[PDB]
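**Q** One structure follows; several queries about it will come next.
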Amino acid sequence: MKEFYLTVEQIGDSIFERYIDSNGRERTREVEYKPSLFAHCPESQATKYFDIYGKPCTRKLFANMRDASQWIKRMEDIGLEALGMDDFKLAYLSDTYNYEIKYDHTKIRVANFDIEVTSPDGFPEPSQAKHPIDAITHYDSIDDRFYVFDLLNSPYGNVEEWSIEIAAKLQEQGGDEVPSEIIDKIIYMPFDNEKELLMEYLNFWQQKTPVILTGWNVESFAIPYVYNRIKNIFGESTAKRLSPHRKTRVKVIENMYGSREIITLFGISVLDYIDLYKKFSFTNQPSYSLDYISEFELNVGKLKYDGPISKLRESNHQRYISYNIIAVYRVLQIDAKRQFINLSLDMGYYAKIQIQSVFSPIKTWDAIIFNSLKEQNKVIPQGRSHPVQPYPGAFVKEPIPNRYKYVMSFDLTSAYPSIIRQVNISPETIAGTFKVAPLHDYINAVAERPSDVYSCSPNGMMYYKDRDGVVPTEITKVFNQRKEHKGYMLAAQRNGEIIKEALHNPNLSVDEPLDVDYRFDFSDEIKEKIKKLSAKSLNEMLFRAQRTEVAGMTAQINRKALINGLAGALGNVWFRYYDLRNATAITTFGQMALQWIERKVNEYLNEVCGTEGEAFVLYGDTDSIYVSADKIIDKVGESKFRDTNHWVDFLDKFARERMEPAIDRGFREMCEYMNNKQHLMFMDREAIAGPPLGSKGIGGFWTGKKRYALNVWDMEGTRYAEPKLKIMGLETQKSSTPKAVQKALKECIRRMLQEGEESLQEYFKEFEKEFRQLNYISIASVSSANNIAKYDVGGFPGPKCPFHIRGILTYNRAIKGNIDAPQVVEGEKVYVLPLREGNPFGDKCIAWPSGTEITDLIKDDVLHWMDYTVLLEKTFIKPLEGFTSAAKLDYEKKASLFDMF
DNA sequence: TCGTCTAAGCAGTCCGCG
DNA sequence: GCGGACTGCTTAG
Ligand SMILES: Nc1nc2c(ncn2[C@H]2C[C@H](O)[C@@H](COP(=O)(O)OP(=O)(O)OP(=O)(O)O)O2)c(=O)[nH]1
Ligand SMILES: [Ca+2]
Ligand SMILES: [Ca+2]
Ligand SMILES: [Ca+2]
Ligand SMILES: [Ca+2]
Ligand SMILES: [Ca+2]
């Protein structure tokens, strides 16, 4: 097999690399890597190295990495560009792995761990590490084993050994329900003291040294706690054994309001799963506790115990250990589903970066582009300092707030990357500028043609057409990968709909789920077999189809995020290829493209319907248009359709055979007008929306920009078994909206869109009557909480104190003196409830840490004083009045002359 | 919330608006 | 009450 790196570090003048050799074995080596950098040189000097602009360069070979770094400094002192890859480990990987890396994940040691620390006096601060570590569960992916290190004797209590037999039993047997599929994979090690536990942990770690290290909050909690605790007990040298190169660094992570410390372990790649989840999941959650996320992702019940966590070990050590094991397993289950580790390895090896660098699109693109240019003996420019400057983005059309019965939407495939490719936008392809007309003049094709030579953007930039820039070349490669995975995702989705249909008629038999690849559209043979399957088999198949869809989603959406991130990186001052000329070339072209095509679509449809000045495009945002199809349906007449699926078919056909060819023609003209390199503006139909045939549903509504709802029957070629709501921006989609309120508002919208006014009025009346019985957590608003200290004046709200911060201050006063009460953590999320006039808390609201029950000390008082009236008006009635006034209907029945009887 | 970008919505504070 | 200036937070893209 081909060799591949596991980790790489620079330590002084050495590269330390862990790698898999040609025999599949893990090795480590120290290499006195001599880096090269570059300087511009005269024409007369013959060289093979050229900078991205074609200027000749001489290569400078350094005796060591420190010499190279010092040279860079002196070049700055002189005022001359020092060219080349200044991150020497990236240069090392590029030299050592000069081919497309094929990696074997089965050889990569992925460790998932979690620790427990009993603490009487509140949260155990990792930088202090003053409390014993009393449990560690460490899963090793190569062994496929959970290694459990259990402390039996502690200053906080002596306990009995954990029992695997009780752990395996049902909760209803008094057991812990540790899943049977992991029972035989547990290696349990009890210890009579913490020193021996930690010494044995370190010896184990030496034997089974993680390459990828993950878990939940491991970077901010578990790693620093373990490092600092070992440091406190044994000294620094012992703690540094967590690094295979015995080198660690405290790294200060800074943000707007403060900073925190993490421990960098040289020779390990830490990918904290909470951070992987935040970057790759495309969710915004009210809480990021593992229990909350586990419930959301896996539909598993919260890990239930009595008393505070600080007393769990002494009261129920059995459960304490079991829950530690389950916590580790839950992260593995989330990963089995989401496949974020797989994604990280894919992107990391593709770019040839340290795997942990997948968190940084700038680092990722820097490496991809460097490797690409190096292949042609081209030399990358020095990174420069730039001041942060605002620049313009997308165009968003102001919609007329209204109901919209029939809607078809269209949008560009990978819009910004396609613009980069079409225009040929790259650092080295800038050809010059032209005199810009107002955007409106390009949109309306009255401005003079920008260039007869170069490819243009309406921001005034011109680009070479003779050859692809490195940015278009590399962005295309990742786009092609994204397209492959999106294909698999969409097939799995369509396959899921076939199974849902079959589930209407499940057969009474005992059989098995079919062994199929859900990434490919089901053959006729498979479809026939599906129609004969039991509900049990069909449901298992649906689960598997949906898991395949999730895997495809992760792979496609994050590759889309990577390529969109390059468009963004061009507008970030830390990017080597920062250039506001290019960043704005993209966004300004986009503004034109949208408004150009709005004009073209309106023109096409006015012609088809034989009208003039009629607005068919009702809305658009960035790269999308929403077209009213009422007139198209009416040209046929509703009574001519057999059912809903019949008109959906008709619109699908109209979009594919009439609309899209008109759109394509419109964009081809725009490409010619801008003299672009290649036509790549592909605006395919997204949604087909409308009410059920014969219903009083309104189909859709807009309240304003980025705020709308649509009843969708077909989405990107997926024909749904049941209509699905596409809701954007409304309160149902916001993590700040109470859970039960999102639910209720979604049902109000469903009724509006599918059933009509009377149905909405029936539901509203019921919700208003019953909502006070809803659990307090389900009706609490959620907010992130920043700058709590800024607004805290002697425990009371200072000037301009935000509502949620006021709630936190109320909470802090209510729990004052308690070392044990859950503290609100700066920058994390809180639940917020309004309080009735004259409450004991002395203010109008209270807030507490999200994802948790409020502490028992005050729970009773909160429940008693919760202001249901304010809650209802603010979170439910206000948004609903917004929806209904936009859609021109009433959520309450107005009086009529019929009331006289 | 360490980690690519801008546009734009709504909640809430403070205070004007005769 | 509402709106604007402003902060804070959260979306759509
Ligand atoms: N710089 C930057 N631009 C973004 C980001 N998200 C969206 N955009 C811009 C770039 C996208 O191409 C454009 C349109 O967004 P879409 O959500 O329609 O995605 P896109 O067209 O890329 O992919 P699609 O093929 O429609 O799934 O909006 C981002 O995180 N950073
Ligand atoms: Ca725990
Ligand atoms: Ca798009
Ligand atoms: Ca599409
Ligand atoms: Ca059947
Ligand atoms: Ca779009």
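Structure method, as recorded: X-ray crystallography, 1.9 Å.
A Cβ is built for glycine as well, from the same backbone N, Cα and C atoms used for every other residue.
So Swiss-Prot says this about it:
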{"type": "BINDING", "residues": "A:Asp411, A:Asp623", "note": "Mg(2+) 3 binding site"}
{"type": "BINDING", "residues": "A:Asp411, A:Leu412, A:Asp623", "note": "Mg(2+) 4 binding site"}
{"type": "MUTAGEN", "residues": "A:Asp621 to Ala", "note": "Drastic decrease in the efficiency of incorporation of dGMP"}
{"type": "MUTAGEN", "residues": "A:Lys706 to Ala", "note": "Almost complete loss of polymerase activity"}
{"type": "MUTAGEN", "residues": "A:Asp714 to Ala", "note": "Complete loss of viral replication"}
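What does the local environment look like for each feature on the list?
**A** For the recorded site, A:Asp411 (Mg(2+) 3 binding site), the DSSP three-state label reads strand. Long-range Cβ neighbours of A:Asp411 (Mg(2+) 3 binding site) (same chain, at least 6 residues apart, Cβ-Cβ under 8 Å): A:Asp623, A:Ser624, A:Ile625, A:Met683, A:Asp684, A:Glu686.
Spatially close to A:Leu412 (Mg(2+) 4 binding site) yet at least six residues away along the chain are A:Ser418, A:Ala593, A:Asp623, A:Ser624, A:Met681, A:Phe682, A:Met683, judged by Cβ distances under 8 angstroms.
Reduced to three states, the DSSP call for A:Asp621 (mutagenesis position) is strand.
The Cβ of A:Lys706 (mutagenesis position) lies under 8 Å from the Cβ of A:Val396, A:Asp621, A:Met728, A:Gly729, each of these being in the same chain and 6 or more residues away along the sequence.
Counting only same-chain residues at least 6 apart in sequence, those with a Cβ under 8 Å from the Cβ of A:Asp714 (mutagenesis position) are A:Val648, A:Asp652, A:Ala687, A:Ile688, A:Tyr720.
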**Q** Other than A:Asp411, A:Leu412, A:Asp623, which residues of the chain come within 8 Å of the Mg(2+) 4 site, judged by Cβ distance to the Cβ centroid of those residues?
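**A** These residues sit around the Mg(2+) 4 site: A:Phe410, A:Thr413, A:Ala415, A:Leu594, A:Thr622, A:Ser624, A:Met683.
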**Q** For the recorded positions listed here, A:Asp621, A:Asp623, which shows the highest count of neighbouring CB atoms within 10 A?
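**A** Answer by Cβ density within 10 Å: A:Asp623.
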**Q** Please go through the recorded positions A:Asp411, A:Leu412, A:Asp621, A:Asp623, A:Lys706, A:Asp714 one by one and keep those whose C-beta falls under 6 A from any atom of ligand 6; give the result in sequence order.
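**A** Correct list: A:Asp411, A:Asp623.
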